[PDB]
Amino acid sequence: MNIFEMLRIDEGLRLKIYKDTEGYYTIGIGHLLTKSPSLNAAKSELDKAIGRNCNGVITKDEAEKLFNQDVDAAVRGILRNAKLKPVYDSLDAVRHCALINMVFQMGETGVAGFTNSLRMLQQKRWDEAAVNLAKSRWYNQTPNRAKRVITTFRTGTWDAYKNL
Ligand SMILES: [Cl-]
Ligand SMILES: [Cl-]
Ligand SMILES: [K+]
Ligand code: NA
């Protein structure tokens, strides 16, 4: 397991524009295109991202290219965020992946709003952090995925993903 395998499980792979769990146009391996309700706006974003006129459809290689960009950018962003970098630096490489997963799903601002959970993680109060992470819109709206991420933070193992 690694971050790519983890997020591939959590996000799936679809080569045609689809709506994510929030109803937003997405493609590939959880590549959010736009929050606009306009399919045409989403198609435009897609073409801009790929560099060709895609008409809503991409190849696996193109999906993987966007996915690597999105992970790379998630990590670079964590490291530039004063609210996230200290907790990230305090963690082991498996728990890094849990934090990158959250940022991938909800964006930096959203994760930086988990102030109390992040403190408990920094403190290595793992069971307490796990309880606190679950007190969230995130856990209510995507409980199975949140449980996997939270187990990863709680245990520092891949137990929630090894078997999928
Ligand atoms: Cl709640
Ligand atoms: Cl879920
Ligand atoms: K295709
Ligand atoms: Na998805």
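Our numbering is plain: 1 for the first residue shown, then up by one each step along the chain.
For this deposited structure, the header notes the method as X-ray crystallography, 1.1 Å.
Cβ coordinates are placed from backbone N, Cα and C, and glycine is handled just like the others.
Record features (Swiss-Prot):
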- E11: active site, proton donor/acceptor (ACT_SITE)
- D20: active site, proton donor/acceptor (ACT_SITE)
- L32, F104, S117, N132: substrate binding site (BINDING)
- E11 to A, F, H, M or N: Complete loss of enzymatic activity (MUTAGEN)
- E11 to N: Loss of 84% of enzymatic activity (MUTAGEN)
- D20 to C: Nearly no effet on specific enzymatic activity (MUTAGEN)
- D20 to E or Q: Loss of 99% of enzymatic activity (MUTAGEN)
- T26 to H: Facilitates transglycosylation more effectively than hydrolysis; covalently bound substrate (MUTAGEN)
- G30 to F: Almost complete loss of enzymatic activity. The enzyme is destabilized by 1.5 kcal/mol (MUTAGEN)
- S117 to F: 10-fold decrease in enzymatic activity (MUTAGEN)
- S117 to I: 500-fold decrease in enzymatic activity (MUTAGEN)
- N132 to M or F: 2-fold decrease in enzymatic activity (MUTAGEN)
- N132 to I: 5-fold decrease in enzymatic activity (MUTAGEN)
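Separation of the C-alpha atoms of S117 (mutagenesis position) and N132 (mutagenesis position): 6 Å, rounded to the nearest whole number.
In the vicinity of ligand 4, defined as a Cβ distance under 6 Å, the following of the mutagenesis positions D20, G30, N132 are placed: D20, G30. Note: the CA-CA distance between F104 (substrate binding site) and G30 (mutagenesis position) rounds to 8 Å. Neighbours of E11 (mutagenesis position) among the recorded positions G30, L32, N132, defined as a Cα within 10 Å of its Cα, are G30. Distance noted between the C-alpha atoms of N132 (mutagenesis position) and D20 (mutagenesis position) is 25 Å. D20 (mutagenesis position) and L32 (substrate binding site) are 8 Å apart (CA-CA, integer value). Mapped onto three states, the DSSP output places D20 (mutagenesis position) in coil. In this structure the alpha carbons, written CA, of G30 (mutagenesis position) and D20 (mutagenesis position) are 8 Å apart. Other C-beta atoms found within 10 angstroms of the C-beta of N132 (mutagenesis position) number 18, with every protein chain shown included. With respect to their backbone Cα atoms, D20 (mutagenesis position) and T26 (mutagenesis position) stand 6 Å from each other. Here the binding residues for substrate are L32, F104, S117, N132. Their largest Cα to Cα distance works out to 27 Å. Neighbour density around each Cβ, counted as other Cβ atoms within 10 Å, peaks among the mutagenesis positions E11, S117 at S117.
Of all Cβ atoms in the protein chains displayed, 18 besides its own lie within 10 Å of the Cβ of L32 (substrate binding site).
Mapped onto three states, the DSSP output places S117 (mutagenesis position) in helix.
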